[PDB]
Amino acid sequence: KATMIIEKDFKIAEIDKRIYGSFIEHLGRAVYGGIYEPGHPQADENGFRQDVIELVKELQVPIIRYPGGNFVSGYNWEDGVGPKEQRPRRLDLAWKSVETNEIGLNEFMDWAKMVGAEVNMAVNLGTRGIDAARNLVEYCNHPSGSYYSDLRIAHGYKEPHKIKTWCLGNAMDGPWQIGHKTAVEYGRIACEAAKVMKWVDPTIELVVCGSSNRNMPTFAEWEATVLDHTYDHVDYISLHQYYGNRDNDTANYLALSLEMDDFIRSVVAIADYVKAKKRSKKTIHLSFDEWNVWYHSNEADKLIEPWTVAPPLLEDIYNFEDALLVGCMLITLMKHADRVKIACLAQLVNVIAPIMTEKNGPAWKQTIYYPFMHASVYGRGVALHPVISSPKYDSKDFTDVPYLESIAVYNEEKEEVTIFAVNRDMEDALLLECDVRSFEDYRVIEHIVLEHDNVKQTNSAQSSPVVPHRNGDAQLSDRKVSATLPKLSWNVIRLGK
Amino acid sequence: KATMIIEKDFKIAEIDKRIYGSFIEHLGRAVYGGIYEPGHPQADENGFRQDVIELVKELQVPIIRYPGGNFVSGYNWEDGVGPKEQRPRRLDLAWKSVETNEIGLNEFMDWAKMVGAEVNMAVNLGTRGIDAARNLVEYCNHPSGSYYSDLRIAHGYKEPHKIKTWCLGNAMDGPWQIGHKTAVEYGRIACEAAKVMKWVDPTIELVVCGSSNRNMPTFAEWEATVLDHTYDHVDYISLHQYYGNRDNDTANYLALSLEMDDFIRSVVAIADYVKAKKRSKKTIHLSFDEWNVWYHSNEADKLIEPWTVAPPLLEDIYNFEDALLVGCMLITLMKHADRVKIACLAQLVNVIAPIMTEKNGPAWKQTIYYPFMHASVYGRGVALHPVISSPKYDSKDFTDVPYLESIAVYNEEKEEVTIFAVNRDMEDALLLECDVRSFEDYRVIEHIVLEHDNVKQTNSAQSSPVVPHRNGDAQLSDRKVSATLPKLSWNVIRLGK
Amino acid sequence: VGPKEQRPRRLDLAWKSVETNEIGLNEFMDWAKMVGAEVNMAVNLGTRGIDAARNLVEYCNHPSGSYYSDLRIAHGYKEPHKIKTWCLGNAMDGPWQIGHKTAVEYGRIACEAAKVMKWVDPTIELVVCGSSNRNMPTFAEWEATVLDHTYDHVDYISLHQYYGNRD
Ligand SMILES: *[C@H]1O[C@@H](CO)[C@H](O)[C@H]1O
Ligand SMILES: *[C@H]1O[C@@H](CO)[C@H](O)[C@H]1O
């Protein structure tokens, strides 16, 4: 048995819909053969895959980070704009590919508009710096009457793109990054970039790069230093996290969101430390601008030859347990709606992706597609504080892991309450009881469940054995939702009226 | 009108009783004329005033920091032990007084035993260092069989004092401190002291010094550096805060507890930053080991001549508004019961104190005595998460100041719920309604009120216009407590069964 | 040193033992004479420093005519021990050492100790401490910094290694 109190007045915060963002890099088949495939029978007039467009629209992704990622740290934005015959072929040193620049930022904006997403644009602070940062912002955002704004118009884009939210580089804390910088070097260049970008267009927001990963030897130290350098000029700091089940330990794998919860709290604490050191009245929030499962494809990648166009990199095929873990991360992001304002599922298409495509073939939904869709579609509203009493278990790296991972989100305007919940129990159902006196005249609309008996089962172009059903047994009597959560299930219990 | 949900399952944490601690320094008449006055009509056989002893027991202070404070940073502990004839007279540079050392550590422990309080002993890291630190821990804590343990025995204390919780110096971030140290310098010596101390006795816990003040130019930077140097060897970091109403603005003055809230949150975030930076599993908590109102006596102290014995320093005479703020500070401590585990009202007797004495005369209770007693006696148990909805106001330095400052503390063993509440409103009563559905069969026991028309009214040896009364109108009906909180009142609503 | 009655019992924090001090430096030299070995005497730079370092070199090596040399004589050792080779502390790069010091801190105090020691007796030679262990996170960095601080005043740097067959 597990209990929960769903009280309307115990609120975490309004959820920023941008926690349901995603990310496309110039990496592998994410662009070329992903969003864009001129050959394809389902391609539109500009070469965009309509099938992929529809699949992204159904996710309701409000914001997509572009164009990187490790890619941007060696990229010249001018190489992807203007007449295609003048666009150079470049060696992408990030992923050891030849980049044709057949797609550049203006074509990507056109695509984003098709899927109804705004673009979280990144500037190169690896091989480039402040001049290119300001010039890119002018090119994108200044209406007209200057060289770069008039350039965008000459390139066929009369109206400014008016990009709101920019990333100051990609994580350059690692020795594998193009133009790696120590935290003082980065904080200094980010500061000066942030300044000029904001002087070109003061309506923008800036995300400074956190650590590329929580295991980095400079983790936490990085963020503190970077923020100490940038605090007054920026709006968010980012964090990044990928998970994997490399030692076949399902119970331990599903517990990993407890680490994510702590990682978030840590980065929040750094921001609040620096806030206090500067005596600033401004609070800096988090952009969790890379998160996913990523591991399945590590060995296949090692054999890709350098200097191909659009190599099949990072193409993980997700299973059912991966979907439960993604569900637990989504609940974790919602749990921190007060401080996490942007997040990006890395990445959106082909590359560690909820959507996979085949050349001249179908686009299909991975297992992780479902819990992401559910969170994005039914998780707009106010994240409520979970007061859970749940049984617990110990695993290799965690103790007191709840079997129940859960949160409710109340949308006042639709008059709905959705309860997201994962049963981590590998053997037994969990009987959830939720106390909803705070909500008068509500009923159960439906109870959706994603469950499969085999945690390693994948989806594919030809069959999808791992798909939600609507036969969850949740019922509401005398101010209490009772619901059976099957073992290893993701559950979406929706309430209305 | 204000509301409040008193929900038993929404808990902050168990309250550590040491948040009701205090502090006595070799300062002013805190010791000589305070705890200790030979030939006072109420002096016991060791010279300790019995009236003072009863007043402290009534407060139920569990722990008392000693002997400093700024005094410890220039103090040799050996000067206050052994036969009085061999104890030298010293220039105390901290308070420009002659310290005869007629009281030292063994006599203080004798007094501490009388009031039922453990002692939070501080070691000098101003003029002294790691050798003195180990020798004092040995002298106090090691049974026998070494020079310093046998020395204690010989001085007449056969059993070890067995002091649990030590302070690694006093705050030395200030230019006014004896033996001021930079955060690096202090961090390194605190680190090496903590080590040899814990090697003498691994049962101890250590408090590293935070900033002497939130307004210090090195605030926050200090804590992060100090913790970077000491994390693995220490258990708590301290914070210090005093408040004053020098511009006669009551509305702003009562809101100062919102600042203490932010300060606690800041220091917690710094501890959690350094934890993450070190990848430690240990959480560091806070010792709020100086807090109080302090300002009334600033001008009188300027006229005191250097190099007297036991000059009448820091002898603030508190008023009623001062008690309301102290009440707000106490509620703020409870609100942070999850991370603030020790706290020390600075100071206990004569010196910025809830208890005042006169030579050969009476001992009396300042206004601030009452909210502290109420908080200590009735605030044992679990602090519950306040879910309040209060009207609010703006002052000089704060926005959206709740008229209602309140928290409930649940004592499951006594089956009681205590609601502490201040109404900061200077004109209007506040009608509090408390939802108490999760406490079935609970009744109002009593409603204590401390109120006075004149905020500037003080108590004195001769009369106490400012005392609690029990004419509060709190009543249970239909699972809800309704209570009228008068303008500018401290209220304790006690429920049970 | 001196009459056993006035020698105190101490908590040795290194090995968590009570050290009665029934043996100290003059008795050890007595034993060293029996086995025909000279003594490589180490000075405390953990809890102590340059004043103790000079006073111990004087006590051991200066003939007579000063407080510490006459004190040795009075303790019953008329001729100086004439110790040639001293250790400037013990390895303090470790978090487990009493009075751990960073390479800079150790370097600076070793430097000033080496000076006053050699001024008492220029015939001595000094060993500055290297890393307590090859696996220390500050290995090599430590030695370079320590030597940068002490090169001109010292003669040797130490190294320490233990082996085991635990697998
Ligand atoms: C996070 O990992 C890769 C793929 O998502 C990006 O290049 C990066 O910064
Ligand atoms: C805090 O303020 C004074 C008096 O309480 C002490 O000496 C100190 O460290």
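Sequence positions for chain A are given in Swiss-Prot numbering; the residues included correspond to 5-501, in order.
This entry, so its header tells us, was determined using X-ray crystallography, 2.0 Å.
The backbone N, Cα and C atoms fix where each Cβ goes, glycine too.
Marked as alpha-L-arabinofuranose binding site by Swiss-Prot: A:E29, A:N74, A:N174, A:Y246, A:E294, A:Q351. Non-local neighbourhood of A:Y246 (alpha-L-arabinofuranose binding site): A:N217, A:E294, A:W295, A:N296, A:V297, A:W298, A:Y299, A:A350, A:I356, each in the same chain, at least six residues away, with C-beta under 8 Å from its C-beta. According to DSSP, A:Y246 (alpha-L-arabinofuranose binding site) is assigned to a strand segment.
Swiss-Prot gives this note for the published mutagenesis A:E294 to A: Abolishes catalytic activity, but the binding affinity shows only a small change. For A:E294 (mutagenesis position), the count of additional Cβ atoms within 10 Å of its Cβ stands at 26 [all protein chains shown].
Swiss-Prot lists A:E294 with the feature active site, nucleophile, giving a curator's inference as the kind of evidence.
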Under 8 Å by Cβ from A:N174 (alpha-L-arabinofuranose binding site), counting only residues of that chain that are 6 or more apart:
A:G72, A:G73, A:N74, A:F75, A:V76, A:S77, A:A126, A:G130, A:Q181, A:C213
Binding-site residues listed as A:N74, A:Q351, least Cβ neighbours within 10 Å:
A:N74
Rounded to a whole angstrom, what is the largest C-alpha distance between any two of the residues A:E29, A:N74, A:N174, A:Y246, A:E294, A:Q351 that the record assigns to alpha-L-arabinofuranose?
16
When you measure from the Cβ of A:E29 (alpha-L-arabinofuranose binding site), how many other Cβ atoms are you left with inside 10 Å?
25
